[PDB]
Amino acid sequence: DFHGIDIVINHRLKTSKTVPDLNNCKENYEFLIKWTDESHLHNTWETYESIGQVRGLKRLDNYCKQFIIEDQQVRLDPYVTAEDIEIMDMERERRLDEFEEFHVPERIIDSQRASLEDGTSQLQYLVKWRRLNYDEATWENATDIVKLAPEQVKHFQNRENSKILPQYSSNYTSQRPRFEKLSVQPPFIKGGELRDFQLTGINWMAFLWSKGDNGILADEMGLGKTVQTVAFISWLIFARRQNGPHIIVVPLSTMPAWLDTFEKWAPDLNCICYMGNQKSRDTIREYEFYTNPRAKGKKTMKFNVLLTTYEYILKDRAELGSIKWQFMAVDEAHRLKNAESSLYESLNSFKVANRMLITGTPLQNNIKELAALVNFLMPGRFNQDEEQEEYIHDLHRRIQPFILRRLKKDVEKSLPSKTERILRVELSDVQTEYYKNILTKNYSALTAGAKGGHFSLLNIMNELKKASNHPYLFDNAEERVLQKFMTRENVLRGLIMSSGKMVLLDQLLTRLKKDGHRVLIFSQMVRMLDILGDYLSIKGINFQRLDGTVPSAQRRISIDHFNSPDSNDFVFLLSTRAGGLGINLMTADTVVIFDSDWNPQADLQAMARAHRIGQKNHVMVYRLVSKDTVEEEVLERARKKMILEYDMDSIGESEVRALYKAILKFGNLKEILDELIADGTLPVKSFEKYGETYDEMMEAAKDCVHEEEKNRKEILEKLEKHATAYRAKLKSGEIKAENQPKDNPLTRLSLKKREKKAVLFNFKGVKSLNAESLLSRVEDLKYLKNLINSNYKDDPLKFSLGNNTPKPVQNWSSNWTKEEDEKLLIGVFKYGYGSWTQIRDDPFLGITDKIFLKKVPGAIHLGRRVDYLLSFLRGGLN
Amino acid sequence: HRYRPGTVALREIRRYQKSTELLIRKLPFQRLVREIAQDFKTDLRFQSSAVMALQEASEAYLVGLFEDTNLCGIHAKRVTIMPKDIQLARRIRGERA
DNA sequence: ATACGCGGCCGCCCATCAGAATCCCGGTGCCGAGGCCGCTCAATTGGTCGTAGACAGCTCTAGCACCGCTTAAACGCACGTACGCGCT
DNA sequence: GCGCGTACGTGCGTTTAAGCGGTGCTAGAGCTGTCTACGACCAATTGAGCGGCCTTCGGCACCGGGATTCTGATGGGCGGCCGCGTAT
Ligand SMILES: Nc1ncnc2c1ncn2[C@@H]1O[C@H](COP(=O)(O)OP(=O)(O)O)[C@@H](O)[C@H]1O
Ligand code: BEF
């Protein structure tokens, strides 16, 4: 809550020897300080005698300590090379890059009007910033919010106004609406056009959507599978009017893709995710509800779509279980492999109506999953040499519906070709020693004998396999092949040499190196990847590693750095499960395999990340098959494994009470029918039923108005008729002017004309509806809407009074001048009569501390202000 | 909660008592055994429980130790378990010489 | 040229209609006796033989008691030193 | 560490009772000898007990509908705006 130091951003010199001391930083260095409990934007260049003891002293001191030594390792030493200068500077560069993106705001969460110490109340917006999670969103006032990010605020208003919540969805539960085959691409795809194998896919999902059955998407690894669901989500929303909060669970690795894939292919439905911890946990709930707590299940509804990591499912199984869901999406749904899964019966509790898995999981490896998939989508529903025909007569006829099988033979015609080469590498020197001695406890027990015991089986069928091609995976291996007792050439040579694979890779790599191909290494084991991390840097090839140990933010930075047009590193190393985890590589052509990934198909996706629709450089694949080892056999079983691959009644008085107020506020409301219904103001009735009632209601309004006027008109003529008759006597002298009767016609006429009494009628619901009040505002607003529309269309605010003079308001508390009126009118033109906080807060109007809803003018003062101006400039007071 | 002096000291004690979860982790312990068990014989296997059981034994074994240690410690005008406090306890029980 | 009229503005008490919140009645999930039961292999049943062990006879060790001459060991008290234990 | 206090070790004299070897007595262990009851064993029949498998009501803690209370725009009537405005 206090003003204390939060972090370090930037460091610079303050003033015009061998090592700067802290004093030098205090009397020669200025440092940019970000303050605690406050967004990035308010950063100050401050020293120590400038601020004194402030809570939090620790980060600057160390950072200065880092700074002091940094200074000794860029300019103050001759052991420094050319490249360290590059990194020591570089850090300055990147440290700011991760600091810059916080200034740009990314979403406005809510809007609160809070009071100040001068007695004023100002609008503040909860602002969310770029590539950061929901925490540390601090309130900022609206004055500059639109002054830097107008687009966010525009969109901020749009969602709140676009009444399309899960509150109006069509009752198709009992039964469905006949659905239609689409030819054309739906007027809801802004991202572009898709092709001739992405709209039909969609037409099947939506086609069995109307059956009450769920389906399996089994296409190739990356045939615009994601676009097919998002479009599937889009057309189930503006087709069958389903506002039903759709739940989608995707991988923590593959979601950021999805979001952009969701926010660029379909603007109009907003996408709020679930990816936080403790604090987030609250912010999700802030917007996940309306009006704080809610009796029953009466949440007003502020989202439809969400994205959930697989973690988070299980951490909070309960809250989702209660809320209803009827549509399910999941990414790479080969997870449900066994029927003993935790997410396998975790998903079953979430009251659901239709599901949607979408993965290319081969479904013949084990019959368990084949059955598990069928049991999971449809709880309840389920060899011999000569009964096999009988068997696939049952299996082919039943399995197909909830299945999709379709080959590339699509979009691959442009994409450059695919290819893979095997490698027969025979054994080495130190290699046999540990291919031969390890299958016993001879010299495996002499050196590292204590560990021998636990790894002894590890080494047999789940190591030899893994430690057959490369023996460097234990301790007593490194010096074994190096034949000497610091050397730099020899270590590089000694390590390349031991393995058949290391040399083969080093030469091919070199071979394409000069030709220009980007090469990929998929290794099964974490460490192999450091191993190479150590060698390739040494020989000077720019790279980055892709392990199982990396923050979402850090993972994301490099993946993009790599696919950018002008990236130097053609070497990129990845994991089997961590590599094929998700993502895509579109720049890459070559991929090389060290060892098969104890299984058929982990490789087939492993190449899928690199071999995708985009790649314009054919493709290249190398498999390093070890000879006279144990690698060979699995490779054969692997083969064995993949051998098979197959009207609401009428409007009641209260609505009539609802409609009447809305007209005084918006005037003709026939155009705005749905927006009001979406939110509280109106019940769901057909468009005409309201529209006709709207018209007769005025039709009732005028008839009373005219009839009354006519009657007074008739009497008024009668009184003047008498009035002249006296007038003759007055100048004749019969009655003298200075002595004329208390009561005489002149007085009777005066009271009669100065008649003041409201004009009233009934309307089968309301009591004594105001006839004149309705007729007067409907027309006055119609006129203001008409003039600015035909002269100030593109920009409302330029609106000007010019010469015409409306009354001066001398004694009102605050500055009042013609410009303020100019805005006041635009304000209603924008929000409607009678909502004035709306108008006062608006960042664009600039009226914010001139309104006081002893301080004038308040709510009625303005109400008085507009009726007078609008009549005035049309010539109504005639 | 009064002041702060010796405030948690007795607090944690109580919460730990009401609970009944293992004091020591159940992952380091698991290898510790596998590792020595090799030195006395080769090609070893382990029942899931067998360790679970040892953990139970051992934990319980130490607490018990400490429990006396404490007394000894008190005897001494001290609230501090000491390196020897351990020894006496054992010595008089008799495993320690 | 000079005096009268007023006009919306406004504080005022005074009236109407919707929304918030407490009480009157509630559904839901978890725990622990119940029931059902059924193939079956261990106890029970009826039964024979023989052998431990109860039991009575007997004798023959050793546990008790008892005494008095002899004296080492216990007793109680006097005096001071060198530890228990309290404080810092 | 140090200093105060006192209790417990070391001595001598007085005193009390163990230990010694002496005899006598009979109880209770140990032996011995005959009978027979009770336990092992083998047989055949029967249901208590174990694996296998899924039951139902009650209790903790989250819930549900209806009258009622408090906040907001509405409105005629008595007063005040002092400043532009028409008539003689
Ligand atoms: N059907 C499609 N129409 C147009 N562009 C597509 C289509 N499918 C994919 N893309 C483009 O290709 C890229 C990756 O899509 P895709 O290959 O389906 O994802 P994944 O890596 O999951 O397979 C996206 O950046 C997208 O712009
Ligand atoms: F179809 Be993907 F790998 F997100």
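By Swiss-Prot numbering, chain A shows 175-190, 199-564, 574-676, 681-841, 1006-1212, 1245-1269, in order.
Including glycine, each Cβ sits where the backbone N, Cα and C put it.
Experimental mutagenesis at this site is recorded by Swiss-Prot as A:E220 to L or W, annotated: No interaction with methylated histone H3 'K-4'. Secondary structure at A:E220 (mutagenesis position), as computed by DSSP, is coil. Around the Cβ of A:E220 (mutagenesis position), the same chain contributes A:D180, A:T320, each under 8 angstroms and 6 or more positions distant in sequence.
A mutagenesis experiment is reported in Swiss-Prot for this position, A:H222 to Y, and the note states: Confers interaction with methylated histone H3 'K-4'. In sequence order, A:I183, A:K216, A:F281, A:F284, A:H285, A:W311 are the residues near A:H222 (mutagenesis position), counting only same-chain partners six or more apart with C-beta under 8 A.
Per Swiss-Prot, the feature domain 'Chromo 2' maps to A:285-350.
Secondary structure at A:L314 (mutagenesis position), as computed by DSSP, is coil. Listed in Swiss-Prot as a mutagenesis experiment, A:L314 to Y is described as follows: No effect on interaction with methylated histone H3 'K-4'.
For A:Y316 to E, Swiss-Prot lists a mutagenesis experiment annotated as follows: Disrupts interaction with methylated histone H3 'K-4'; abrogates histone acetylation activity of SLIK. In sequence order, A:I291, A:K310, A:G458, A:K461, A:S462, A:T465, A:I466 make up the list of same-chain residues 6 or more apart from A:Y316 (mutagenesis position) whose Cβ falls under 8 Å from its Cβ.
Annotated domain 'Helicase ATP-binding' per Swiss-Prot: A:388-562, in sequence order, evidence recorded as sequence analysis.
Secondary structure from DSSP puts A:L405 (ATP binding site) in coil. Neighbour count (other Cβ atoms within 10 Å of the Cβ, all protein chains): 22 for A:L405 (ATP binding site). Residues annotated as ATP binding site in Swiss-Prot: A:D401, A:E402, A:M403, A:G404, A:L405, A:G406, A:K407, A:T408.
Take the CB of A:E402 (ATP binding site) and look out to 10 A: across all protein chains shown you find 17 other CB atoms. Among the recorded positions listed (A:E220, A:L314, A:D401, A:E402, A:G404, A:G406), A:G404 have a CB atom closer than 6 Å to some atom of ligand 2, in sequence order. Checked against ligand 1, the recorded positions A:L314, A:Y316, A:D401, A:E402 give no residue with a Cβ less than 6 Å away from one of its atoms. The binding-site residues recorded for this entry are A:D401, A:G406, A:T408, and the Cα of A:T408 lies nearest to that of A:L314 (mutagenesis position). Using the Cβ center of A:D401, A:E402, A:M403, A:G404, A:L405, A:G406, A:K407, A:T408 for ATP, the list of other same-chain residues with Cβ within 8 Å runs, in sequence order, A:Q410, A:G542.
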